[PDB]
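Chemist: First the structure, then my questions, so here it is.
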There are 2 protein chains.
Amino acid sequence: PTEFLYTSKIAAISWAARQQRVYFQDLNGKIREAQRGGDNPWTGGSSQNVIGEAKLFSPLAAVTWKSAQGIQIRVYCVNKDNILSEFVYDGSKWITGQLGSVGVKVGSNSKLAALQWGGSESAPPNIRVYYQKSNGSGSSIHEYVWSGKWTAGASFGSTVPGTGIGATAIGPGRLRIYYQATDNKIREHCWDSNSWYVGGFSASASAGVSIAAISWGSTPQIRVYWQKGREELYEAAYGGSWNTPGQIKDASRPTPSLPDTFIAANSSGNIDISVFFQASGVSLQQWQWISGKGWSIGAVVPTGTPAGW
Amino acid sequence: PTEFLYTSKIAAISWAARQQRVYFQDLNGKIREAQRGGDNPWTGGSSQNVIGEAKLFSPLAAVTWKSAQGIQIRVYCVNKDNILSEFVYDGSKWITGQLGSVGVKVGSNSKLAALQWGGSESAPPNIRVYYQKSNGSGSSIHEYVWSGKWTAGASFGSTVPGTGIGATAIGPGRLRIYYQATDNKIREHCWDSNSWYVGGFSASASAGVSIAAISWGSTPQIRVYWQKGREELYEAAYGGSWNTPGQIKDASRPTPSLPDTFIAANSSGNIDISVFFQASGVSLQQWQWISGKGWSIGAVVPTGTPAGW
Ligand SMILES: CC(=O)N[C@@H]1[C@@H](O)[C@H](O)[C@@H](CO[C@@H]2O[C@@H](C)[C@@H](O)[C@@H](O)[C@@H]2O)O[C@@H]1O
Ligand SMILES: CC(=O)N[C@@H]1[C@@H](O)[C@H](O)[C@@H](CO[C@@H]2O[C@@H](C)[C@@H](O)[C@@H](O)[C@@H]2O)O[C@@H]1O
Ligand SMILES: C[C@@H]1O[C@@H](O)[C@@H](O)[C@H](O)[C@@H]1O
Ligand SMILES: C[C@@H]1O[C@@H](O)[C@@H](O)[C@H](O)[C@@H]1O
Ligand SMILES: C[C@@H]1O[C@@H](O)[C@@H](O)[C@H](O)[C@@H]1O
Ligand SMILES: C[C@@H]1O[C@@H](O)[C@@H](O)[C@H](O)[C@@H]1O
Ligand SMILES: C[C@@H]1O[C@@H](O)[C@@H](O)[C@H](O)[C@@H]1O
Ligand SMILES: C[C@@H]1O[C@@H](O)[C@@H](O)[C@H](O)[C@@H]1O
Ligand SMILES: C[C@@H]1O[C@@H](O)[C@@H](O)[C@H](O)[C@@H]1O
Ligand SMILES: C[C@@H]1O[C@@H](O)[C@@H](O)[C@H](O)[C@@H]1O
């Protein structure tokens, strides 16, 4: 056995250096980090890798950028009073961030997504966090905004209860948000300049899929992932138009995730992609995309070993 | 969500009064109790119902009898040093029992079973606890004995790694032990008077099934249960001869347990039977046998609600 909480949410980040970090919850409610550099074995995931804490079964999201102080990471979660909360890696240490002090109440079954653009050693970051206030069918998605200070943003959509949410900045100040609407279709909401509008993407999916989204490049390339636990992973790809969604699967390892589990995706470069899932073990696994090979299940991420094992 | 640890072991007891108790592990490693009287709703299962603690994913077993001091319960488990341990309900309170002081080392992946006969308001109890020392294929089952003081008993069998173990006293000082041998057959070891011998029962089963056994009456009646997580429950029945094993299932709720989960059974009277399993939720469920109706899935057993839900 491991210390990975069954039906923990997952969050993941990646940057060119390739450095990856993945966040998950342990049996004690702590948020742990595992790390990978290049194709070296994963490190971390132990009781010595706690970065924060949240209510048990808290949703999670994470973003990263490089700053003059080093690598910045923000991990979003919910506390035991269902208040939207944030842990900060400030380039050298983990601390509690300012978002928790705002008093944003989140629906108990809400998921979280986050995106960032612009942050660098010569420009400030722009963060957007997406959440729901209500658990019921037809609830909207709400946005909280950091472009110097936290303030409320938009609300949009009418969703399945506790919908998955994918969020990606496809270009500077250009946002795409993916969620599952009340007809069980994945839908898309878009910001290009001065307004939100309904996007052209849609796809039928199992009720209650976990959703993730990434993007890169100039077209830009967008990939939207969804998975119901113990069903195969799906990907929709945009390269100027949307393709027909396809399964990412391994005939020798059918539907490798456990029921009622979540996914997370990261990307960096042009292009490295990880899509994390939770399997028997309880284990943290991932799909990996490699140029010239395709998709495969990669190395297992360590998530601790309880005493007596 | 609940506070039921996913892939927790389960132990259950029942006595005529019908009182049931079921034991499971929570996310913090505590052993909790839920209670039922007659067909009234289940009670307990909360953080206020802790009876002991054990290593995370500890095996569990339990027995009960009535004494001059009240209802006696013994719950067997393993501590973080893999030492066989015991919690005592002494008729009025929960305390730590004497077995832990003996120093019986248990294999990390061992299951536990226990039986009792003879204990009453006019006779002392006789307890037997079954465990393994080694995790490997071909390991034996070992017995610890209470008939006034703890001492070692028999060792027998050659098992699948971490085999399920069922144990029942089919009559005064008459014992039947069920386990899965290295050929994946469920086998039977028997004590009637002065020696252990190989029983006539055998049945093919999926590798690694969770096993439970109960018995009652004068024939006697024996029932042996086995289940692999996310497969249907099986029962073999003895009423003078063994039947062909059959599935206990509900066409509207196929294979209702989660992968890699465990079962436990209780019985009392002539005859009431519960077979507990772990399902999505994470929930503690049970099959129930009712004279004139047959088998059905009964009321859900409460297993706590984490803060923020
Ligand atoms: C007056 C004020 O609020 N100043 C803030 C500083 O105290 C703070 O250190 C910085 C950075 O905040 C951290 O990073 C940003 C991007 C958010 O993630 C925030 O929640 C987090 O605390 O911001 C102001 O300068
Ligand atoms: C001298 C000695 O060990 N005496 C024992 C008592 O201290 C003890 O209270 C009783 C009962 O023990 C409890 O119940 C038995 C059936 C076992 O479950 C045991 O492990 C548990 O502590 O036993 C002796 O009289
Ligand atoms: C960017 C930083 O990289 C390593 O120093 C980790 O130990 C930190 O937790 C953080 O992820
Ligand atoms: C990029 C945009 O930034 C602010 O204008 C928000 O109010 C919008 O909703 C959007 O996030
Ligand atoms: C980048 C593209 O932007 C808009 O055209 C959307 O309608 C598309 O679905 C896609 O997100
Ligand atoms: C980066 C890759 O882009 C296209 O080749 C897709 O068909 C793959 O699934 C992957 O997203
Ligand atoms: C036999 C006893 O019954 C009730 O008093 C429960 O509260 C105890 O924990 C025990 O099961
Ligand atoms: C009923 C019998 O009791 C003792 O003799 C033990 O040594 C045996 O193994 C068996 O449990
Ligand atoms: C009660 C019966 O006892 C012996 O005959 C065993 O061989 C049987 O399988 C059964 O346990
Ligand atoms: C008590 C009952 O006995 C027989 O009727 C079996 O066929 C049932 O499955 C049940 O064990």
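All chain A residue numbers match Swiss-Prot; in order, they span 2-18, 22-313.
Cβ atoms are placed via backbone N, Cα and C, with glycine included.
According to Swiss-Prot, the mutagenesis experiment A:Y7 to R carries the following note: Impairs homodimerization. Here Swiss-Prot flags A:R78, A:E90, A:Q102, A:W154 as beta-L-fucose 2 binding site, drawing on experimental evidence. The beta-L-fucose 3 binding site annotation in Swiss-Prot covers A:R132, A:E147, A:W200. Feature annotation from Swiss-Prot assigns alpha-L-fucose 2 binding site to A:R180, A:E192, A:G204, A:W246; the stated evidence is experimental evidence. Look at Swiss-Prot and you will find A:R227, A:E239, A:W299 tagged as beta-L-fucose 4 binding site. According to Swiss-Prot, the mutagenesis experiment A:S284 to D carries this note: Impairs homodimerization.
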Chemist: Given the recorded positions A:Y7, A:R78, A:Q102, A:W154, A:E192, A:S284, which pass a C-beta cutoff of under 8 Å against chain B? Sequence order please.
Modeler: A:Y7, A:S284
Chemist: Just to be sure I understand the break: A:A18 and A:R22 bracket 3 unmodelled residues, and I want the straight-line distance between their C-alpha atoms in Å.
Modeler: 5
Chemist: Given the binding-site residues A:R78, A:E192, A:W200, A:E239, return the subset with CB under 6 A from an atom of ligand 6, ordered by sequence, or none if empty.
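Modeler: Checked binding-site residues vs ligand 6; flagged A:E239.
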Chemist: Taking Cα atoms as reference points, rank the recorded positions A:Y7, A:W200, A:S284, A:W299 by distance from A:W154 (beta-L-fucose 2 binding site) and give the first.
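Modeler: Of the recorded positions A:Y7, A:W200, A:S284, A:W299, A:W200 has its Cα closest to that of A:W154 (beta-L-fucose 2 binding site).
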Chemist: Of all the binding-site residues given, namely A:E90, A:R180, A:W246, which is spatially nearest to A:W200 (beta-L-fucose 3 binding site) at the Cα level?
Modeler: A:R180
Chemist: Identify all same-chain residues not among A:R132, A:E147, A:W200 whose C-beta atom falls within 8 angstroms of the centroid of the beta-L-fucose 3 site's C-beta atoms; report them in sequence order.
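Modeler: Here the nearby residues are A:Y134, A:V149, A:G157, A:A158, A:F160, A:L179, A:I181, A:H193, A:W195.
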Chemist: Scan A:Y7, A:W154, A:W200, A:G204, A:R227 for recorded positions whose C-beta lands under 6 Å from an atom of ligand 5 and note them, or write none.
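Modeler: The qualifying recorded positions are A:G204.
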Chemist: Just the binding-site residues from A:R78, A:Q102, A:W200, A:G204, A:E239, A:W246 whose C-beta lies under 6 Å from any atom of ligand 1, please, or none if there are none.
Modeler: A:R78, A:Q102
Chemist: Where does A:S284 (mutagenesis position) sit by DSSP, helix, strand or coil?
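Modeler: The residue in question, A:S284 (mutagenesis position), is coil (DSSP, three-state).
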Chemist: What are the non-local neighbours of A:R132 (beta-L-fucose 3 binding site), defined as same-chain residues 6+ apart in sequence with CB under 8 A from its CB?
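Modeler: Once residues fewer than 6 apart are set aside, A:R132 (beta-L-fucose 3 binding site) is near A:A118, A:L119, A:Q120, A:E147, A:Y148, A:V149, A:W150, A:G157, A:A171, A:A173, A:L179.
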Chemist: Could you state the CA-to-CA distance between A:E192 (alpha-L-fucose 2 binding site) and A:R227 (beta-L-fucose 4 binding site) to the nearest Å?
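Modeler: Checking the Cα atoms of A:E192 (alpha-L-fucose 2 binding site) and A:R227 (beta-L-fucose 4 binding site) gives a distance of 12 Å.
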Chemist: Which has the fewest other CB atoms in a 10 Å radius around its CB: A:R78, A:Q102, A:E147, A:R180, A:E192, the listed binding-site residues?
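Modeler: The binding-site residues A:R78, A:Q102, A:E147, A:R180, A:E192 were compared, and A:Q102 has the fewest Cβ atoms within 10 Å.
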Chemist: Fewest other C-beta atoms within 10 angstroms of its own C-beta: which of the binding-site residues A:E90, A:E239 fits that?
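Modeler: It is A:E239 that, of the binding-site residues A:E90, A:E239, has the fewest other Cβ atoms within 10 Å.
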Chemist: Among the recorded positions listed here (A:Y7, A:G204, A:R227, A:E239, A:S284), which has the Cα closest to the Cα of A:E90 (beta-L-fucose 2 binding site)?
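Modeler: Among A:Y7, A:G204, A:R227, A:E239, A:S284, A:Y7.
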